[PDB]
Amino acid sequence: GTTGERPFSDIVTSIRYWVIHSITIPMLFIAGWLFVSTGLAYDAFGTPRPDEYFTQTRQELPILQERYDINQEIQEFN
Amino acid sequence: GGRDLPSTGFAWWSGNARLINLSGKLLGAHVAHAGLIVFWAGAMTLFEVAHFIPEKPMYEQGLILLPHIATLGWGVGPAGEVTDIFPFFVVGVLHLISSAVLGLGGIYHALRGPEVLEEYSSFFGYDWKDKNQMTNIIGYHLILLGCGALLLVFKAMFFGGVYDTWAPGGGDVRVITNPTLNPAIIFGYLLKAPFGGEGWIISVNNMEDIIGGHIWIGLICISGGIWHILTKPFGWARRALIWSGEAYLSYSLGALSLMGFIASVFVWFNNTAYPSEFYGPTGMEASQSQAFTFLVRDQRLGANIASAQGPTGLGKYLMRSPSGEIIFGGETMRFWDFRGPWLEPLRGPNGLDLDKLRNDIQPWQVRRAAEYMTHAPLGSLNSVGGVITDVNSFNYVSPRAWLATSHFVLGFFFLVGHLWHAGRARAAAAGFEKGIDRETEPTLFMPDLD
Amino acid sequence: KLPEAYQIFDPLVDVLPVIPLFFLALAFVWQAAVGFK
Amino acid sequence: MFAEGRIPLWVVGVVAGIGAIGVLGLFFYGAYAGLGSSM
Amino acid sequence: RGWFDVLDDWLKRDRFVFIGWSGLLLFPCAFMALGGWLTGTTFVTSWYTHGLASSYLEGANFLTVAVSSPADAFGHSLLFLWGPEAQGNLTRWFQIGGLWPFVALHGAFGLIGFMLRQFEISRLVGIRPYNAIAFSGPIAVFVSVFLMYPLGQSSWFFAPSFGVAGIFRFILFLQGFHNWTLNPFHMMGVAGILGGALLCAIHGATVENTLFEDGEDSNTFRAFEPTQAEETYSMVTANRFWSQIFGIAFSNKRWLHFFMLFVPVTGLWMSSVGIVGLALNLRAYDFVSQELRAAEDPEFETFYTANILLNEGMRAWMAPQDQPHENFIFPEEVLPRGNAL
Amino acid sequence: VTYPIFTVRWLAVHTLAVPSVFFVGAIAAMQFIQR
Amino acid sequence: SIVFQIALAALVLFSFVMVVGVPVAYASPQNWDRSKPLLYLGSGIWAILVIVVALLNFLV
Amino acid sequence: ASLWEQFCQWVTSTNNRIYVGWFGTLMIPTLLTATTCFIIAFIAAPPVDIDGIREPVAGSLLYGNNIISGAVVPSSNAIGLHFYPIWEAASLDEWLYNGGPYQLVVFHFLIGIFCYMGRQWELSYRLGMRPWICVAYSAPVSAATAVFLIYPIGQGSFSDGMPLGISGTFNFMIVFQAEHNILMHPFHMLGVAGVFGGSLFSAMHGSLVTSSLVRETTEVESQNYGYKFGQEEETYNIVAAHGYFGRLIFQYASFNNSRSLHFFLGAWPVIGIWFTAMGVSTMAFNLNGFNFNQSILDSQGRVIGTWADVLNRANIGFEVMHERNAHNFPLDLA
Amino acid sequence: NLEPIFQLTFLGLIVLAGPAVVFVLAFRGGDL
Ligand code: CLA
Ligand code: CLA
Ligand code: CLA
Ligand code: CLA
Ligand code: CLA
Ligand SMILES: CCCCCCCCCCCCCCCCCC(=O)OC[C@H](CO[C@@H]1O[C@H](CO)[C@H](O)[C@H](O)[C@H]1O)OC(=O)CCCCCCCCCCCCCCCCC
Ligand SMILES: CC1=C(/C=C/C(C)=C/C=C/C(C)=C/C=C/C=C(C)/C=C/C=C(C)/C=C/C2=C(C)CCCC2(C)C)C(C)(C)CCC1
Ligand SMILES: CC1=C(/C=C/C(C)=C/C=C/C(C)=C/C=C/C=C(C)/C=C/C=C(C)/C=C/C2=C(C)CCCC2(C)C)C(C)(C)CCC1
Ligand SMILES: CC1=C(/C=C/C(C)=C/C=C/C(C)=C/C=C/C=C(C)/C=C/C=C(C)/C=C/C2=C(C)CCCC2(C)C)C(C)(C)CCC1
Ligand SMILES: CCCCCCCCCCCCO[C@@H]1O[C@H](CO)[C@@H](O[C@H]2O[C@H](CO)[C@@H](O)[C@H](O)[C@H]2O)[C@H](O)[C@H]1O
Ligand SMILES: [Ca+2]
Ligand SMILES: [Cl-]
Ligand SMILES: [Cl-]
Ligand SMILES: [Fe+2]
């Protein structure tokens, strides 16, 4: 009835699994936390911070209109 | 008692069915649960007191328990203004402490007390099939229900009064002195149609009728309690009903479903037992308030509000009901049965009176109409007030909306529970709740249909 | 607001009403402690 | 705990569910604070 | 033993997660799709394509996040990361909505991989492949809605966005611009989906209420064994019950289950045909006879004409914010509205 | 008995769980961002 | 007014003690002879604390 | 032996081709009444002033409708929640102008379907069956009561009931979205999960059974002839089906118990339709779906739109255009 | 602010109280 792997209930009730995952799951959690809280996610994905939806020279939506040269368009949009 | 499937035949997800024939543990379940109800009453009241801003209207503040206490006449004055915060706190504390007592008693009977009460006492021990004992328990509990209704009567007549929104001089806590004992009025409320303009018992519009109904209910429940202590079920009742614990449960489920629907409609339509000073305006109230607000505003600008036709040809502000009554125009024509203490002074025998609309409108009626039209029971699930196309700046859903939605849903699911337990009670008493017996399958002996 | 001499326990009151919900959770925990038999 | 070298599975489920409801409560708190709260 | 047969042995081993030959298409592509969705709704904005916040990073919730469709200026450009728009710039690729064709194309190939997995496991187990044939319904809906509909339109912009409220927008868009409720192909889809839900409910309840007493517990679930040869419920009693209640009943279990397949799959295929029609604006928008009558006679009103007015209002009030690339300036006086609203 | 630790099922479980917990920590950090 | 806060804090601390203790004592058939007078004394102490809180409320 | 006992035996007879029963004594007259009046009104009823603004809407086939556009139009907004039977009208033509046939059809239909549910219990009792098919049928009943009774009660007018027609149904849905944002209501979201999942599970179950049928025929004849009505043996291999589906996803995602699987099939769309019926029944009291309009603001306080804001623009369009001559005042409060 | 600290502490105490009762009854083998 079992494909051959260790059953999940035997794994998550073992001391070794919790010794390892008591560090690995909080480290992944705080790594995602530091991805957001250091502001790195904003520069990585190009998502505006709450103060860069509009600039001093642009009060309108920065809707892309060029077919190809979108790097220059977004830089201009700032 | 069995606490597993091999010894009961009931799984964990149906565990409380393991108690059907264990009367002591059943009593402890029932009493711990009552603990829970009184616990929510007390703790929710203390929460509502802690979050209450008393100079702000209760209905702005997400309160459904303090309006109930305020309608009884505690902690409020004229126009439902909060005199003292202490009666609400007292009601909360007493429920919370008592709930501790009820919880300790349920745990006892549930975990330590005798699992069956029949070998211990004949008065408390019951068999579900013992029709005399079942009606005895009905009878004790009916005398107590009648005593509760008479306690409401005593609060209204002898211990400070109830809030009357219809009181002259403005709505106030007043002592009821001449309750309607006339059985023609009291039971003609039961005979009235459940439709527009009639409203069955939802249309009770005065505190004298309410308090007189509770004198009669108290009398009826006390008399029915003695009846059922002293008597046994008759032959037609014995041959008509299923006599089992699940059957009696399902009868109570159908009863609870009916009262849940009645409560949702009551709080949605009735402004007497649910005064608009505490619960906010009804939907009909708010629509009539908007029509009145713009009647007053355009009359101040010099519009002839009676001779003004709208775009359709009907009167823009005033028009005729289907029976001819002079009513407000636009879509609120639907709500021309609405009655409220701010509006009834402008009504004549034929409906809305032109003379009173011209030279009898007071500033407080304008203020109340503006407040009620802007506190209409329209709101989003995340409590954004007004119409759903509005933007996020008004944190409001009416207590009438919350109470009505809750009790409608509760009432529906308790009808579902009635069908489930009635059907199962019938199948279990008839012996095929566990499935069709293969040897004596009834269809295999029936003739073919065609 | 609460009466003033009770105002030190305003946070506890703020978590009081959801205790019945935990009761519905608690039975499942107890069934988990016995193996859902 | 009780089991030798074995944490009981119901304890693991209790802790995991408490953490799951905690992060869901944090998300519902964030609906009313900071970004996306309309204030 | 050649390397192909050894690899076929490894891919088709019995393990917790079956891989197969189809998994080589299924498992990366699906992981590209779902992760690409989960990345976008967590982090990626639609500010430069739509003028909208669509990520958890911007403050949107689960109902309002989306992997939104690309900017309309790209047309039907596939928007490769290396393509002539992003030119290998990952950040620019995210900003121009390249995650939408990333998720839609990896999803397409993942759905192909899943159907191939259904075929492969059906062959290895030894059963007929009707699960894959049933799964053609969802593939027809995905291909018509997410691929063929924007391909008939101006750009990928008018494709549905991979989000909850974005899908809701697409739904209301097809109402007000296409009168998609009036389309008989959609009405057949509604009939199929509601009928499949009816069949699911009625079949489950009928089986659970005509069960044979094969055990002693009130728990009836343990009176069944998977290796038993006999039916666990009475077909005869169920047939008599529905014949006397409803008038007709199933007498053939095989036809019952084929019908349970047939109804929602046919509904999905018919609604897909209608969506292919909407791709070219080939709408069931109007009844021209009722329009000519209403144009010549201003007392004639039906519910159809009322719905036409509803669509007119939604188009005029929604278009400037929904199509921000068009720069629709509609002044307040041109917006259709009734009295007092 | 003597089960393998690393399997295809292991890689399957971690391929999803590891960025799941990363993203959940990210969204938890997002809950405290002010306007 | 600080002694009323001490009385109410004592009431909630002993209430937490009783929340932990009462179902454990009721679900312990092998420690019942020890724990039943402890339950009696806890009920009496809790009731006395509630009455003291009421009296000090009307004293403050 | 008595005449009444003979009538009781005929009414409750399992030998009747259509089971009557005591619930049937109510269902048959009511459903026949509502069916007759519906057919006659759908073919030939004159236009109905639904909005109470003397703007009569033509609903019947003879007045220029087709099958799609035809409807039995709801009763007048001037009537509201008032009881309007035939005998309270001064003439039949007045009753027709004010939408009386809607009240007649709806009231009889709703009684008829509640008695249909009771009759389902009743026949299950007379056949020795388990009784809960009627519990499953309570979900379409709850939805029908929500749109024909509960939403008019909450809004204070039968004029707000779903019209008895196809395009009238669409009008009801669109105006409902305009006024309540039902798409953003988590209970409709459960309804949609109910019907989408119910169709999914219908297809999976049907496909798994048809995939695993025991070979009993040739490929000339239809496979359905491999089943005999009343046969004792099972016609498909549940172990093969389980061995397929537990490799399609994984082993413990697959039902090995047919009773557990059939329960799940029954329960999922019934629960979903219960939830969406309560969504419409609670939106009757204007507890509407989620409002996230201007939920996101930039650091200055300028609105950053989301898809909810675009959806709100669509909702505005519907709202400012619906019942376009009915409103005299700035707010649609009911 | 310190209000939300106390709220969470009171909530965490109440949350641990029930599983504490279950855990002491299971650890000592009470009448579970
Ligand atoms: C209102 C809720 C409620 C109530 C009052 C009960 C009550 C009861 N259940 Mg049910 N039950 C419920 C909900 C409820 N149940 C739910 C939701 C489920 C589904 C998970 C079940 C599933 C279920 C099963 C499967 C079984 C019961 C059984 C029982 C009975 C014996 C309990 C037992 O042995 O516990 C022993 C448990 C413990 C000793 C653990 C500790 C429990 C205590 C009460 C904790 C109280 C904490 C509280 C904060 C302390 C306050 C103290 C004081 C300050 C007031 C008891 C009468 C059993 C039965 O039928 O008996 C024959 C049984 O087999 N129940
Ligand atoms: C009759 C029940 C009832 C009603 C009408 C209200 C109404 C209200 N409460 Mg109260 N409350 C209740 C019970 C009730 N509550 C209970 C039982 C608790 C303890 C858990 C609380 C605890 C509580 C707190 C702590 C607070 C409120 C607040 C509020 C207000 C805002 C509610 C809100 O935003 O909800 C949001 C809406 C939801 C969460 C929707 C829930 C949907 C439910 C789960 C659907 C259930 C359907 C069905 C029954 C499930 C069956 C499934 C099965 C049959 C298939 C409002 C006046 C707030 C307020 O303003 O107070 C000042 C507040 O802070 N309440
Ligand atoms: C509906 C509730 C209810 C019912 C029917 C019972 C029934 C019973 N209990 Mg239980 N009990 C309850 C609640 C209930 N109890 C609560 C809440 C507690 C906690 C305080 C207890 C604690 C308890 C213990 C510790 C014991 C019992 C025992 C008994 C049995 C003997 C009763 C007796 O001696 O009466 C005769 C006693 C009297 C007539 C005097 C009491 C009269 C009451 C208490 C005064 C007025 C009632 C109340 C204050 C009015 C307001 C109530 C409010 C909710 C409206 C009997 C089966 C005994 C047992 O198990 O026997 C084996 C036992 O040892 N009970
Ligand atoms: C909630 C409390 C309660 C409960 C559980 C019962 C339960 C019972 N009563 Mg009792 N009764 C009560 C309160 C209660 N009664 C009160 C307060 C009184 C005093 C007025 C009486 C007076 C009383 C008498 C005089 C008799 C009973 C009898 C009975 C038994 C059979 C009842 C029956 O078949 O009804 C089913 C109802 C019918 C068969 C009547 C059909 C009429 C139609 C269906 C009414 C439909 C109305 C509709 C659904 C709702 C409209 C609401 C409103 C407008 C009317 C049963 C044990 C009988 C018995 O056996 O005596 C010992 C009996 O003769 N009761
Ligand atoms: C006071 C009313 C009442 C009472 C005493 C009972 C009593 C009983 N019911 Mg019934 N039931 C009721 C109302 C009632 N029911 C209603 C209203 C319905 C319709 C929904 C049902 C439907 C029903 C079914 C379908 C079945 C029972 C069964 C049973 C028996 C076992 C119950 C059990 O162990 O539950 C165990 C409890 C659980 C497993 C937990 C329930 C989980 C629910 C869905 C939570 C709902 C959410 C809630 C609103 C709070 C939201 C929390 C959220 C924030 C997480 C028992 C005799 C069983 C039976 O027939 O036994 C003979 C059975 O199969 N009941
Ligand atoms: C049995 C499992 C239980 C586990 C226990 C876990 C609990 C975790 C819950 C929430 C975590 C954060 C708590 C709230 C932070 C407090 C901040 C505050 O005071 O107010 C923050 C805001 C507004 O903040 C305001 O600020 C003012 C000045 O600072 C004042 O302090 C006001 O009092 C305050 O209201 O109010 C809220 O956001 C409260 C709403 C959200 C509260 C919790 C949401 C739902 C939580 C859990 C429900 C989840 C359900 C999922 C699963 C259900 C099925 C089981
Ligand atoms: C049996 C059973 C069960 C159940 C149980 C129950 C149901 C219970 C209960 C219980 C209860 C029902 C309880 C209680 C309590 C209470 C308390 C404990 C209290 C108190 C008090 C206090 C302390 C208060 C204080 C205060 C004051 C005085 C005022 C101010 C504020 C405050 C709050 C501070 C279950 C489900 C688990 C299952 C198993 C079995
Ligand atoms: C308080 C009050 C009041 C009063 C009221 C009254 C006076 C009442 C009443 C009441 C009543 C007086 C009631 C009732 C009821 C009844 C019912 C609800 C019933 C029923 C039924 C049944 C249940 C039956 C069933 C059956 C049948 C159908 C046949 C067969 C058998 C059987 C049993 C199944 C008023 C309004 C003035 C005001 C407000 C307050
Ligand atoms: C885009 C892209 C990419 C991809 C990536 C990937 C593939 C990844 C991923 C990812 C992922 C894969 C992520 C994740 C996640 C997650 C999450 C975010 C989660 C969650 C959750 C939750 C929150 C849940 C909750 C709940 C509920 C609600 C129900 C019950 C309870 C619980 C708690 C369970 C690459 C780089 C290649 C390239 C470029 C582009
Ligand atoms: C788990 C989440 C998965 C989603 C993706 C997460 C990755 C994080 C995003 C990092 C973005 C880096 O930011 C951007 O990277 C690209 C690489 O493609 C760089 O791109 C640069 O090199 C590439 C490679 O030849 C050139 O084609 C491109 O023209 C040039 O601009 C940009 O100079 C840099 O601004
Ligand atoms: Ca606080
Ligand atoms: Cl319209
Ligand atoms: Cl109006
Ligand atoms: Fe089946």
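To match Swiss-Prot, the residue numbers of chain H are left as they are there, and the shown ones run 11-344.
Using the three backbone atoms N, Cα and C, a Cβ is placed for every residue, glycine included.
Swiss-Prot has this to say about the protein:
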BINDING   H:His118  chlorophyll a ChlzD1 binding site
BINDING   H:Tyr126, H:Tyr147  pheophytin a binding site
BINDING   H:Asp170, H:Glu189, H:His332, H:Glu333, H:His337, H:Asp342, H:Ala344  [CaMn4O5] cluster binding site
BINDING   H:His215, H:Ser264, H:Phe265  quinone binding site
MUTAGEN   H:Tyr237 to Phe  Weak herbicide resistance
MUTAGEN   H:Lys238 to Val  Weak herbicide resistance
MUTAGEN   H:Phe255 to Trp  Herbicide resistance
MUTAGEN   H:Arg257 to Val  Herbicide resistance
MUTAGEN   H:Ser264 to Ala  Strong herbicide resistance
MUTAGEN   H:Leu271 to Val, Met, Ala or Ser  Herbicide resistance
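The structure, with features from Swiss-Prot marked on it.
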residue	record	DSSP class
H:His118	chlorophyll a ChlzD1 binding site	helix
H:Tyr126	pheophytin a binding site	helix
H:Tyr147	pheophytin a binding site	helix
H:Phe255	mutagenesis position	helix
H:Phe265	quinone binding site	coil
H:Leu271	mutagenesis position	helix
H:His337	[CaMn4O5] cluster binding site	coil
H:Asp342	[CaMn4O5] cluster binding site	coil
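Nearest by CA distance to the residue listed as 'chlorophyll a ChlzD1 binding site', out of the recorded positions H:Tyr237, H:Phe255, H:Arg257, H:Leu271, H:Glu333, is H:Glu333. Checked against H:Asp170 ([CaMn4O5] cluster binding site), the recorded positions H:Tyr126, H:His215, H:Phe265, H:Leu271 differ in C-alpha distance, with H:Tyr126 being the nearest. Using a 10 Å radius centred on the Cβ of H:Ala344 ([CaMn4O5] cluster binding site) and all shown protein chains, the other Cβ atoms total 23. Using a Cβ-Cβ cut-off of under 8 Å to chain E, the recorded positions H:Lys238, H:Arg257, H:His332, H:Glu333, H:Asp342 reduce to H:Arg257, H:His332, H:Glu333, H:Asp342.
A Cβ within 8 Å of the Cβ centre of H:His215, H:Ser264, H:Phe265, the residues given for quinone, is found for these other residues of the same chain: H:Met214, H:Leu218, H:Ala251, H:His252, H:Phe255, H:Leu271, H:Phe274.
Checking the recorded positions H:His215, H:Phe255, H:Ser264, H:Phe265, H:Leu271, H:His332 against chain B with a Cβ-Cβ cut-off under 8 Å leaves nothing. Cα separation, H:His332 ([CaMn4O5] cluster binding site) to H:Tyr126 (pheophytin a binding site), rounded: 36 Å.
When Cβ atoms from all protein chains are considered, those within 10 Å of H:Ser264 (mutagenesis position) total 17, not counting its own. Reduced to three states, the DSSP call for H:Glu189 ([CaMn4O5] cluster binding site) is helix. H:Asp170 ([CaMn4O5] cluster binding site) falls within a helix when secondary structure is assigned with DSSP. Listed recorded positions: H:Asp170, H:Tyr237, H:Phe255. Those with a CB under 8 Å from a CB in chain D: none. Spatial neighbours are here defined as Cα atoms within 10 angstroms of one another, and by that definition the neighbours of H:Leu271 (mutagenesis position) among the binding-site residues H:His215, H:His337, H:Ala344 are H:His215. Among the recorded positions H:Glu189, H:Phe255, H:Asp342, the residue whose Cα lies closest in space to that of H:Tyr237 (mutagenesis position) is H:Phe255. Residues H:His215, H:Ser264, H:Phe265 are the ones the record ties to quinone, and the longest Cα gap between any two of them is 11 Å. Cα spacing between H:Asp342 ([CaMn4O5] cluster binding site) and H:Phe255 (mutagenesis position): 52 Å, rounded to the nearest whole number.
Taking the Cα of H:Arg257 (mutagenesis position) as the reference point, the closest of the binding-site residues H:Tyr126, H:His215, H:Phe265, H:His337, H:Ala344 is H:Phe265.
Under DSSP, H:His332 ([CaMn4O5] cluster binding site) is assigned to coil, being neither helix nor strand in the three-state scheme.
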